[PDB]
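Novice: The structure's right below; bear with me while I get my questions together.
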Amino acid sequence: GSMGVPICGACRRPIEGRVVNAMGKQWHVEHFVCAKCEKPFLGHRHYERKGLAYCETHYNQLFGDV
Amino acid sequence: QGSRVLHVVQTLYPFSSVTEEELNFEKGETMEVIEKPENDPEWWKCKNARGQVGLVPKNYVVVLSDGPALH
Ligand SMILES: [Zn+2]
Ligand SMILES: [Zn+2]
């Protein structure tokens, strides 16, 4: 009877549908958002920076590998 | 006067905190999160249902009750 459920690092709640593995954790596909505007990537692409998510523009606005 | 079912939390590890504002608790402790300031570290003012209070890494416990309950 070992555990068997991911937990959204956003609300620390047991996820149960589509999980997002980021920050070396798991996030509700609905709570995984940019770390600057909070825009969830339900079905979009996200960007990571310093260990934090960022939209395509905020990530870049924040850095953009440049 | 402050223990409504909002964010109850079950410990995941028997942590040890013995200071003025530190929370020492054995695993399996229902802690009533009194407050969750940022301050800087990330600790929370959580009372222990065992009837005690102290700061504790909000990552050493999980949350069961929640406010935003949509559907
Ligand atoms: Zn979540
Ligand atoms: Zn963003």
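Residues displayed in chain B correspond, in order, to Swiss-Prot positions 192-262.
The deposited model was determined using solution NMR.
Just so it is clear, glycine is given a Cβ too, placed from its N, Cα and C backbone atoms.
What Swiss-Prot shows for this protein is this:
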type: DOMAIN; residues: B:195-257; note: domain 'SH3 3'
type: MUTAGEN; residues: B:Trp234 to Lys; note: Abolishes interaction with DOCK1 and IRS1
Novice: According to DSSP, how is the domain 'SH3 3' (B:195-257) divided among helix, strand and coil residues?
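Specialist: Computed counts for the domain 'SH3 3' (B:195-257) are 0 helix, 25 strand, 38 coil.
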Novice: Specify the count of other C-beta atoms within 10 Å of the C-beta of B:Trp234 (mutagenesis position).
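Specialist: For B:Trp234 (mutagenesis position), the count of other Cβ atoms within 10 Å is 21.
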